[PDB]
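Single-structure report; data block below.
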Amino acid sequence: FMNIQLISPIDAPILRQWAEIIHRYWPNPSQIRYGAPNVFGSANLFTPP
Amino acid sequence: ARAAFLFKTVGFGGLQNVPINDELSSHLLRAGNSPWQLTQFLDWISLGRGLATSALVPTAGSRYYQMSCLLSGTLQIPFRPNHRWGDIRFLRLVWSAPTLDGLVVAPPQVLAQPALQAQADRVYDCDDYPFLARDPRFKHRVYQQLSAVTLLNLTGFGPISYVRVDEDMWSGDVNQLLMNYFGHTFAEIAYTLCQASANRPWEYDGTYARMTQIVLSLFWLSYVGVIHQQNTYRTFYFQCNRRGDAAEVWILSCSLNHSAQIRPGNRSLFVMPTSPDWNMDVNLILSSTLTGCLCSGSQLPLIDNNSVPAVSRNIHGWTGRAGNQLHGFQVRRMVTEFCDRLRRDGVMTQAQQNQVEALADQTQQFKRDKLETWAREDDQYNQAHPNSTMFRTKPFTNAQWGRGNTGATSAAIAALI
Amino acid sequence: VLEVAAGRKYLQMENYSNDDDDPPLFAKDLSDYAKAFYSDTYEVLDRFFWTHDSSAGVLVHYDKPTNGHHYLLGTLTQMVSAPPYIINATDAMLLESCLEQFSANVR
């Protein structure tokens, strides 16, 4: 799974295609801003407030 | 906006070590092990409604000085070139966690090992410490109290405050926020502002910073006596019913009688008390604390080298070759200046001035006697114990009990308007 | 602060086969490898990154920038054309810039 070159293009073409699709089309994480910590403060621990 | 983060530690007042010991340190850390004790100090002074006192903390300035001494003596461990945080002890105390979160009793091995010998009048840069460099919010939160300590330790007199007058500061949001403090006192306003600053560091030219500068200017103008009920700064002033009292209370107020005329421009200067009786004046210490909280991201002007001792010269962010002069004053003489200015303005009479003078004289006598007695007790304790010498209040000299540049300071503050 | 997506720098043809002699592409041929933040002052950019994630890593050119002061933040993509190593985007751009500078120093 981590190294696609191990999957044979001839013996397992469908599996190689599926692995490539998984690597190049899985969703990408992102972030957004929320809250008003002026009054409520911030309770975030492992992330920026 | 500030670009360099430097601070100065306290200097020995004739002793051979930092004037603090285990008893004072334990009394300070009695209810919390965090060395950053601004909120604890605010709670202890109890809104400045009365004269706070204790066995080990005679005055509020005493606690302020002890906080400064504790921070100065403790911060020298992680600021060694090796930058190790938890391998050496200072007065049976060790840091917990590299992020400088609290002080705890030393482990048995460190207790057996010798302690650290601290030095006097050290100047340090916050960005040298790796963790402070890595985390901006942590550095900005700490630098407020570091700046307050520096403003107290810069000279041998009382703390330093910054006064600025500028008409362009006022705006709609500033007016809306300022109108909400119509009936509150200076101590309450300072409490709320300090808590807000602690929750969030302010930016360079924010609403909170501008309102803080406006409040400081209003308080100092009212204290001098340029602004009063019949001569207001945009219908705002500070009222004090009992001038010259031991614990003065100042209340924000509005009046539609008259508004003074303000010349356009931007002016500012630096004020400080010289007489030792500042230890029992909450308002001055709170003003200095507000200036320190402002200093986090504002980059105030430079202070002239000739107004500070040799060891405080050429600090990268604070002192400089050509800078503003420090104006020092005496409280008792400033009371007389206040009364005289009001009488010339025509809103006070001779009998009222005489009553205020008598009350001020009584207060000065009481404070002088108490301070001298406490100093003598400290001297005797230091004589008795040669291995745990300490000071409970910032040392002073007999010469500081006389009037200094009070007239010039009053004239400068009056000309500010 | 203006946020701009970073476009591709290389484009593959059909006969790219991850060969030993194929030129490396440093992951700059994928859809999104980095993201640029443009402003006017570095202190404003720094204040902006107080309340924004930066675990991936932030890179900067202090010399003449392409279109003005800007920071660059990498994504979670990977470079797999140089076995037996798997290299993420930030390290890939660092390596490319380092090699360019070394060639410039030589020539």
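Note that chain B is numbered according to Swiss-Prot, with residues 2-418 shown in order.
When the header is checked for method, it gives electron microscopy, 3.0 Å.
Each residue, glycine too, has its Cβ placed from N, Cα and C.
Feature annotations, courtesy of Swiss-Prot:
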- B:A188 to V: In strain: Mutant ts447; temperature-sensitive (VARIANT)
- B:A323 to V: In strain: Mutant ts447; temperature-sensitive (VARIANT)
- B:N383 to D: In strain: Mutant ts447; temperature-sensitive (VARIANT)
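It is 34 Å from the Cα atom of B:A188 (variant position) to that of B:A323 (variant position).
Look at the variant positions B:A188, B:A323 and count other Cβ atoms within 10 Å of each Cβ; B:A323 has the fewest. Under the three-state DSSP scheme, B:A323 (variant position) falls in the coil class. Cα separation, B:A323 (variant position) to B:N383 (variant position), rounded: 41 Å. A 10 Å cutoff on Cβ-Cβ distances gives B:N383 (variant position) a total of 16 other Cβ atoms nearby, all chains included.
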